[PDB]
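Below is one structure, written out as structure tokens; the observations come after it.
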Amino acid sequence: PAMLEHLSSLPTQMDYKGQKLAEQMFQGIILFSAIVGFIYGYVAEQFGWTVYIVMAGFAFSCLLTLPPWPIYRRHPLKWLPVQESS
Amino acid sequence: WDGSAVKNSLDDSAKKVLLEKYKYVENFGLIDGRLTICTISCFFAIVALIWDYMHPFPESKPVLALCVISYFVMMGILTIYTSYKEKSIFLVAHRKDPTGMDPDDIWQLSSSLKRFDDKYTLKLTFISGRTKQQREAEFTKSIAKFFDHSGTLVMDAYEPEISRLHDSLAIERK
Amino acid sequence: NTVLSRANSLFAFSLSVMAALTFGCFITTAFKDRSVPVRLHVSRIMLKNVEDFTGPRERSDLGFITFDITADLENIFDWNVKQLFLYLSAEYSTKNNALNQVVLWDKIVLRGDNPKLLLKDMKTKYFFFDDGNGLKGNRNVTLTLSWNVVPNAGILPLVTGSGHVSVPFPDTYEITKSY
Amino acid sequence: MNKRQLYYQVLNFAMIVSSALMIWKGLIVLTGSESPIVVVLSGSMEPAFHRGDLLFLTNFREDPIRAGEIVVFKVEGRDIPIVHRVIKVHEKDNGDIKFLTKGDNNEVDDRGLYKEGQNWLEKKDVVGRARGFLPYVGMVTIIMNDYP
Ligand SMILES: *[C@@H]1O[C@H](CO)[C@@H](O[C@@H]2O[C@H](CO)[C@@H](O[C@@H]3O[C@H](CO[C@H]4O[C@H](CO)[C@@H](O)[C@H](O)[C@@H]4O)[C@@H](O)[C@H](O[C@H]4O[C@H](CO)[C@@H](O)[C@H](O)[C@@H]4O)[C@@H]3O)[C@H](O)[C@H]2NC(C)=O)[C@H](O)[C@H]1NC(C)=O
């Protein structure tokens, strides 16, 4: 019947503006850390420690991005309208 | 799965509502032209592989370079033909009984769903060739009126919406 | 959104980090567009052990050269070149047009060991022997040092130094304490 | 069945195969020689090139190969491309140039084909002069070659 297509349709609902601003700030922080690492590799003239700073920034980005935050589920309770049930 | 899969299931549900309610005639041609371009490029690739496997390289350099240039030209033509018609157009269909007269009834569909957006855009196009008239229909809706809390996209409320849209297109037609 | 999709985005961002380090290496290789000169000073060269050996493939001759070196590597070292080779090209002349500048021996040099190398009266590591034996009857041999680089990830050229030393040579004589 | 899934699989297969073989054939045409993208599998050049390093080649480029360059030839007894470094050189004025080569962490000159009747190795077994290298991709190539 039509009830099989009725169930496997909806993915996890997202806060669109919060995720867009978070992605913009994410790319800004990663690019700024890359610029600071490039200035470190230009002035202090070390390559392996520059790669270590880039990997430390990557680990910081993973710790700030990978777990699902309560902030990232609190805003879909406000930005999204109330929808019906079965 | 993904919002692109939601758009694909939405277009499939629109085609299912069309097939259950009014039964118009499908078309092809753009996907067939893309497959024709890819078949010709695969012909260039198969000829290049066989001619390189049967002949050594310093006696087979220039025409193989010509095949590389031909692949560049065919992929550029594929990109230009993508930029021609593969921007938004999805469904092409003829309507009922185009017999006895000039070929009328060009029914054309295009969809629009931006990245991280709660709004959907559907543009319908009806082209009639007797009077040479195109009719556009821009339908900007919010997606939040159709979804539910944990994975039940209601079609029993989306089907009267498509019924009202087809009534609007019937007013535009007649 | 999916956590696997976020992991794929982080993998694409790691590919962007790879592209950024490739871009930084491209800036680095675009900064070293000029070739570096190395000053060479060779003063005393002795040619001895000139033995004519009837080789089965060609009438060959054995040679042995004692030389001197004086170089400078102040502005040569950077923070991206990995390892350095040392050649010593000896240019001779034959009857069959074998106008070859040819290497006596080689040296492996790793960074962190010595920023400036200088010594005296060191003999050759590899035995010099020529098959085409054009030195016998020649009064002209040319010595010039060259040295190779290897970067971290870039293209490796060869950089030849300065100083062409022209040394004569007698006809048939065995050992000579030259200058 | 629905043929559109079959045409989409042919589409994706066409994309990946045409892209990979186009990059391969375009590189080996624009170099000039046959130029295989080779991977170092020997630990002879270990202070210079470690195990699992990628090397991309260039043409001879209208230039007689003098001493101080690395050459890549093919060992027929194992059918393996092996890189060494040119030390000595010989010249003949008819288009014939002979050369001697050596590997690091070695003591004996490599015999190969000829031993004592002629020069040490042959000028026609070389593929070309090397141009550049990657230290990161070759380790991934060795990891992919761990499961052939
Ligand atoms: C022994 O026999 C030789 C050959 O007849 C005499 O000539 C000298 O040869 C040496 C090497 O063969 C020269 O040194 C270097 O030669 C390089 C190759 O040049 C060739 O082509 C030129 C013609 O264009 C010939 O004259 C030359 O002999 C070679 O066959 C040059 O590239 C070198 O140039 C240097 O300076 C330029 C700047 O001008 C730099 O850009 C280069 O990088 C490089 O540093 C260099 O010239 C030597 O110049 C020849 N002449 C002299 C006077 O030495 C020898 O004279 C002879 N010896 C004796 C004692 O008789």
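Here chain D follows Swiss-Prot, giving residues 25-172 in order.
Determination method: electron microscopy, 4.9 Å.
Cβ from N, Cα, C; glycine included.
Taken straight from Swiss-Prot:
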- D:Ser68 to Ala: Loss of catalytic activity (MUTAGEN)
- D:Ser68: active site, charge relay system (ACT_SITE)
- D:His108: active site, charge relay system (ACT_SITE)
- D:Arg109 to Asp: Slight reduction in catalytic activity; when associated with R-128 (MUTAGEN)
- D:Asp128 to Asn: Moderate reduction in catalytic activity. Reduces protein stability (MUTAGEN)
- D:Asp128 to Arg: Slight reduction in catalytic activity; when associated with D-109 (MUTAGEN)
- D:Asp133 to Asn: No effect on catalytic activity or protein stability (MUTAGEN)
- D:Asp134 to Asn: Loss of catalytic activity. Slight reduction in protein stability (MUTAGEN)
- D:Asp134: active site, charge relay system (ACT_SITE)
Run a quick check on D:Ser68, D:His108, D:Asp128, D:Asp134: which of these recorded positions have any Cβ-Cβ distance to chain C under 8 Å?
D:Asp128
Using the structure shown, find which entry in D:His108, D:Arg109 (the recorded positions) has the sparsest Cβ neighbourhood within 10 Å.
D:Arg109
Quick one: of D:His108, D:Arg109, D:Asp128, D:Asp133, D:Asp134, which recorded positions lie within 10 angstroms of D:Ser68 (mutagenesis position), measuring between C-alpha atoms? Sequence order, please.
D:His108, D:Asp128
Measuring Cα to Cα, how many angstrom lie between D:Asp134 (mutagenesis position) and D:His108 (active site, charge relay system)?
10
In which DSSP state, out of helix, strand and coil, do we find D:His108 (active site, charge relay system)?
strand
